Number of protein chains: 2
Amino acid sequence: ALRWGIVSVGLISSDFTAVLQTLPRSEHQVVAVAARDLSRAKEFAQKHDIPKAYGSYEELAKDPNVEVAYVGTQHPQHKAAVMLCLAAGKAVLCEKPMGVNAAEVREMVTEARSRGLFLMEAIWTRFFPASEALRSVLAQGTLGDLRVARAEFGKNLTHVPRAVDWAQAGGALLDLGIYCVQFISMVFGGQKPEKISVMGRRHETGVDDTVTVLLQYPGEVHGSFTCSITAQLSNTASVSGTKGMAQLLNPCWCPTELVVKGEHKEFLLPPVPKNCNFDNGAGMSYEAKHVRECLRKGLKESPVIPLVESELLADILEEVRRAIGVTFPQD
Amino acid sequence: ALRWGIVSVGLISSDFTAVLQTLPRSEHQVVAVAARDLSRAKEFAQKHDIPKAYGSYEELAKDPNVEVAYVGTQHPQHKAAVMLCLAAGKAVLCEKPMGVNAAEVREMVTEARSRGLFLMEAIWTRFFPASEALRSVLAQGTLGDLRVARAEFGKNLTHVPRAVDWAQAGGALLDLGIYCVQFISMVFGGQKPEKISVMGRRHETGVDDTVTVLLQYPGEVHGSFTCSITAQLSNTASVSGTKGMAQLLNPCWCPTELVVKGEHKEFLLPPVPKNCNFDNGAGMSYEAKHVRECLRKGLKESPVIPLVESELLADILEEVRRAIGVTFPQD
Ligand SMILES: O=C(CO)CO
Ligand SMILES: O=C(CO)CO
């Protein structure tokens, strides 16, 4: 079995741990969990039936029974935790966005590469059967010659502290726009944009509120998206060519419905766990099973979200937030 | 009764004439129709039961029984027909877009104004009960403080000669984007944009193929739209604020469904005519009844689509097509 170590005991680590404990026991085992104090770690290990608890991430990195670390910390704490785990020879699945700016991602990627260790950014949406089916539709040429595509992700998250906080690098782009940028990149074959235009406005807590981006892609196609932590949007994503449109229905970030030229297709989520902190949390199973398949094949990154594309997504996101003057200490 | 004169006998004039002939006989009468030859005009007058036919527009302008002229010519022929009718003291309802560039619209508007004559651009969408209901939702503040809105209009019209022809000023912007620009202007109170960014690509017939625009509006709100004559899009339009979203469902340009914060509302079209050349053609009744209400009140333009806003819509459209190098002889 693939032996997992859980870094951080917040809500997302809770969901991911519950998912891993629904998978075949001969394929995945949760062997250890670290928190920034032993107390929190033991409470989590007892609730989730993990056999070892640590009060520092460093102790988890050093556990020789852990093969892969899941870094579920808040956004600004991803980098140090990843770097610790890689220095200790662990594979790492890092939560999204992998880092808060382009240089953090480059640093993590250079480290993983220099040590021949697997690293993947947990962009869970890419592994949903719906998303895989859209990629086939594109490979098959069903929509004809591409023209453009548009994604949107907006909800009123003003009462979700995580989400609006400057100190945790929250705001529309890093919480929600990350899903729009990855979708547009995916439909256009992970290609670097030729040009980006941005409009948006800030939120009174120090982060961005609502942001729309236009991206020129190579071969005369382009994408746009809108994200927001105050305004509710359609929360769909689409791609259109000369023969028609494919759409991933709301919830786009976690789609189970694909519509192609008016024809609907539903992809049910796994049955458990239910009651996950986050909508459709059960769908995290797909990325978990993907990491095991990569590691069994001896791969040092995923073909579905390669490290060079994580770097490009980071470059894009950083360019967008700089265009509207939203700077971070890290940069 | 309001006495109408029909200029041009194409498909749209066919639909508008059929609509007017379903209205109360004491309110609207179709008294005359002109075509560029008598033959075509008589055939149309016989099919549509109009009592007078002319083989030139000038003869219709001069008919003292005509009170209002409906100019249904192809795009580049709007200006000369409008100018002829206004010089002859007729009110004019001119089909969309009123002119092919900003100067044509300014010229028509200056002429109407200098003569104290009603002129309105036939932006039929604005008069649908659905659109009026969205304006109320906005006036009521139901969506909270505005944030942004997005419209799209795309279909494969490559086999519709009108639509792809350079000589008739076709293409995505003048055929379909005009609906997106008017919607965004309407939700943002007809205000002039502070900035416009554009990406798009040309079509091999000499006109634009697919075009996406980002528009900054005053008060930190913005809109975007995508239009295309090759790629099928969602064909919905939406506006979102801090308390939720309103959407006009497909067909946006001709909506009968409004969704506000998840609550659906349907507005049925008039029952006749049926079998109109254009989708939901029966809805042209609303703009026809509006022109009569303006004229009965002695108004020289519509408060719903004032001439200064037609000028601004034209200015926008022209700026967008220049940004992607699509120039016309007229400019
Ligand atoms: O990823 C998500 C957290 O907001 C979806 O809301
Ligand atoms: O106005 C319209 C003509 O395309 C709608 O298709």
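We number chain B the same way Swiss-Prot does; the residues here are 2-332, in that order.
Per the header of the entry, the method used was X-ray crystallography, 1.9 Å.
In case you wondered, yes, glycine gets a Cβ from its N, Cα and C as well.
Cβ neighbours of B:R148 (mutagenesis position) (same chain, under 8 Å, six or more residues apart in sequence): B:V222, B:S241, B:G242, B:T243. B:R148 to A appears in Swiss-Prot as a mutagenesis experiment; the accompanying note says: No effect on activity. Reduced activity and exhibits significant temperature sensitivity; when associated with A-202.
The annotation that Swiss-Prot gives for the mutagenesis experiment B:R202 to A reads: No effect on activity. Reduced activity and exhibits significant temperature sensitivity; when associated with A-148. On its own chain, B:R202 (mutagenesis position) has B:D209, B:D210, B:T211, B:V212, B:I325 as residues at least 6 apart in sequence with a Cβ closer than 8 Å to its own Cβ.
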Helix, strand or coil at B:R202 (mutagenesis position) [DSSP, three-state]: strand
